[PDB]
Structures are given as structure tokens and as C-alpha cells.
Amino acid sequence: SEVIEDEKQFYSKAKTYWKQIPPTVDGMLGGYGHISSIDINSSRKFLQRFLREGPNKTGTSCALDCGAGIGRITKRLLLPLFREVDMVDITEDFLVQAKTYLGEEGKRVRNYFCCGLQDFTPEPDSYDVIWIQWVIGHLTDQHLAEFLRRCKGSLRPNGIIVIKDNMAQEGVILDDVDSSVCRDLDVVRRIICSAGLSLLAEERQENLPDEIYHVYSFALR
Ligand SMILES: N=C(N)NCCC[C@H](NC(=O)[C@H](CCCCN)NC(=O)[C@@H]1C=CCN1C(=O)Cc1cccc2ccccc12)C(N)=O
Ligand SMILES: Nc1ncnc2c1ncn2[C@@H]1O[C@H](CSCC[C@H](N)C(=O)O)[C@@H](O)[C@H]1O
């Protein structure tokens, strides 16, 4: 709330920025398209702990990719582990491109949704895993909290919400170029608890370039 002065401009500027980004992996990853394989291999081990290690295993039937872009995570992380996948993104051109990028396994993407997370209500009791990566900084603290609570009602039994995103070492940093905020661990943990979710696991991503923000993965339900 504190670093976002005008909510309408905050969302409007962010939409303008992504409409001017090429629909490629490098566009999704802000010039770091080459770290994608490290990210995916890391995300896979983090997720497989919940799909393969009991007692309360997570299902493998349906997953929701939030901020999916052209489907970078959907192609290499979700589709090989889940029978079905839904995608949601605010940038229409990215969802158009996804149908080419996904290739033959994209036939198992059942629903494409073009709208912001602040407007999206995932269907209740419908998903095993809701994957939210590098998009939470584009939401206000209130909208993130209400979206996550709406995600809680959308989970199947033993389902989890996974947030993987940039985390500041301390405090909150506004990015006035792409109109996004970077939060520290404590601020995000307050938003998660405000959504009524419990923390199951956290993990700091390793093998990333020195200059970039720290990346953490949260498993919630
Ligand atoms: N040469 C130098 N020394 N430069 C000075 C140091 C620069 C360094 N830059 C970073 O750490 C950037 C932060 C981008 C700013 C808004 N995040 N982190 C990555 O690009 C990271 C790597 C792959 C995807 N990644 C995402 O962040 C996902 C992502 C990509 C594009 C736009 C996004 C908008 C919102 C959220 C995520 C976004 C810094 N400490 O600022
Ligand atoms: N408010 C919002 N709601 C939903 N999606 C948003 C959004 N603001 C930006 N986005 C989308 O989120 C993506 C962030 S960068 C792409 C990250 C992607 N999850 C990946 O790991 O490959 C962009 O494609 C952008 O179109």
C-alpha cells in the first residue's frame, strides 16, 4: 500500500509495459531467458516433494498457471506432471502465442483466461496445484491477499498454492518502470496469513546470477 500511490496508474502502467514486450522466453524473463532451465529444474524438485512424498500427497490431475505468459512454466513444469492445465494472463498477445509455443502438449490446456489476477476467481475445488510465479509484485497487497484467499477455496483436497517470486532482503522496493513492487519475506508472509493460508515449505533458489534479486518458493494451503 505504501509504495503504490495511484492504484489505477499502477495497474495501467504495468499493462502498458507488457503489451510492449516480445512474446518470447527472454521477454518473460526480462533478458534472463537462459536461467529458465535452472528455474524449472529447481521448481520440479520443490514440487515433486508434494506429489511423491506422503502422507497427504497432492493430486496430479489439474493445475492452474497464474501469470502464465506464453506458457514457459506450463510447457516444461506443469504439463509433464499434470493431466490438465489452465492458464491466466493479463496480456492477450501472450495467450495467443502460447498455442504455438506449447506445441503438441498444449492440447491438454483446457482453459485460457485473459484478465488480471485481481479480477480472476478460480473455480472452487478444481485444482491440485495453483502455480504463481513472478507476478505477485504486480498486485496491490489487498488484491494479492484476496486473490490468494480465492485460491484457497479453489483447491482440491491436499492441494497447494506455490508462489515463486523475487524477494527483497529488507523492506519493499517499487519498480516504476514496469510498475511492480518487490517485497521482503516478512511482508509477503503477512499477506499469506491475511489470506488464511498456512506455510508448508520455503526454499531459496540457488545458482542464480549474482546481480539479481533473491528468489524464494512458498508452498501454501
Ligand atoms: N546489470 C546490472 N547490474 N543491473 C543492475 C541489477 C539489476 C537487478 N535486476 C533483477 O534482479 C531483475 C528484477 C526485474 C525488475 C522487476 N521485477 N530480476 C530478473 O530479471 C529475474 C531473472 C529472470 C526473471 N526475473 C524476474 O524478475 C521476473 C520479471 C521479469 C521482467 C519483469 C518483471 C516484473 C515484475 C516481476 C517480475 C519480473 C536488480 N537487483 O534490480
Ligand atoms: N496483474 C496481472 N495479472 C495477471 N497477469 C499479469 C498481471 N500483470 C502482468 N501479468 C503477466 O504476468 C507475466 C509476468 S512475466 C512472465 C512470468 C511467467 N509466470 C514465467 O515464469 O514465465 C507477464 O506475462 C504478464 O503478462
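Sequence positions for chain A are given in Swiss-Prot numbering; the residues included correspond to 3-223, in order.
Any Cβ shown, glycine's included, is placed from N, Cα and C.
The S-adenosyl-L-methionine binding site annotation in Swiss-Prot covers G69, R74, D91, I92, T93, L119, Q120, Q135 and rests on experimental evidence. According to Swiss-Prot, the mutagenesis experiment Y19 to A or F carries this note: Decreased methyltransferase activity with CENPA. For the mutagenesis of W20 to A, M or Y, Swiss-Prot gives this note: Nearly abolishes methyltransferase activity with CENPA. The structure shown keeps the original residue. Annotation of the published mutagenesis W136 to L in Swiss-Prot: Strongly reduces methyltransferase activity with CENPA; the original residue is retained in the structure shown. Mutagenesis annotation in Swiss-Prot: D167 to A, described as Does not affect methyltransferase activity; the structure shown retains the original residue. Experimental mutagenesis is annotated in Swiss-Prot for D167 to N or Q, with the remark: Abolishes methyltransferase activity with CENPA. Recorded in Swiss-Prot as a mutagenesis result, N168 to A carries the remark: Decreased methyltransferase activity. One mutagenesis experiment named in Swiss-Prot is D177 to N, and its note says Strongly reduces methyltransferase activity with CENPA. Here Swiss-Prot notes a mutagenesis experiment, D177 to K, with the remark: Induces a strong decrease in methyltransferase activity. Listed in Swiss-Prot is the mutagenesis experiment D177 to A, annotated as follows: Induces a slight decrease in methyltransferase activity. Where Swiss-Prot documents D180 to A as a mutagenesis experiment, the accompanying text is: Induces a decrease in methyltransferase activity. Listed in Swiss-Prot is the mutagenesis experiment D180 to K, annotated as follows: Induces a strong decrease in methyltransferase activity. Quoted from Swiss-Prot, the note on the mutagenesis of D180 to N is: Reduced methyltransferase activity with CENPA. As a published mutagenesis entry, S182 to A appears in Swiss-Prot alongside the note: Induces a slight decrease in methyltransferase activity. For the published mutagenesis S182 to K, Swiss-Prot gives the following note: Induces a strong decrease in methyltransferase activity.
Features recorded in Swiss-Prot, as mapped to the structure shown.
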{"residue": "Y19", "record": "mutagenesis position", "Cβ neighbours (10 Å)": "16"}
{"residue": "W20", "record": "mutagenesis position", "Cβ neighbours (10 Å)": "20"}
{"residue": "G69", "record": "S-adenosyl-L-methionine binding site", "Cβ neighbours (10 Å)": "24"}
{"residue": "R74", "record": "S-adenosyl-L-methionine binding site", "Cβ neighbours (10 Å)": "24"}
{"residue": "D91", "record": "S-adenosyl-L-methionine binding site", "Cβ neighbours (10 Å)": "25"}
{"residue": "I92", "record": "S-adenosyl-L-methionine binding site", "Cβ neighbours (10 Å)": "23"}
{"residue": "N168", "record": "mutagenesis position", "Cβ neighbours (10 Å)": "19"}
{"residue": "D177", "record": "mutagenesis position", "Cβ neighbours (10 Å)": "15"}
{"residue": "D180", "record": "mutagenesis position", "Cβ neighbours (10 Å)": "14"}
{"residue": "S182", "record": "mutagenesis position", "Cβ neighbours (10 Å)": "20"}
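In the vicinity of ligand 1, defined as a Cβ distance under 6 Å, none of the recorded positions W20, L119, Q120 are placed. Note: the Cα of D167 (mutagenesis position) and the Cα of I92 (S-adenosyl-L-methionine binding site) are spaced 18 Å from each other. A simple way to gauge crowding: the CB of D167 (mutagenesis position) has 20 other CB atoms within 10 angstroms, across all the protein chains here. When each of the binding-site residues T93, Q120, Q135 is scored by how many other Cβ atoms sit within 10 Å of its Cβ, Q120 comes out lowest.
Following the DSSP three-state reduction, the secondary structure of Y19 (mutagenesis position) is helix.
With a cut-off of 6 Å between Cβ and the nearest atom of ligand 2, the recorded positions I92, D167, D177, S182 reduce to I92. Separation of the C-alpha atoms of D91 (S-adenosyl-L-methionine binding site) and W20 (mutagenesis position): 11 Å, rounded to the nearest whole number. Inclusion criterion for the mutagenesis positions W136, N168, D177, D180, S182: a C-alpha placed within 10 angstroms of the C-alpha of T93 (S-adenosyl-L-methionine binding site); this criterion is met by none of them. In the three-state DSSP reading, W136 (mutagenesis position) counts as coil.
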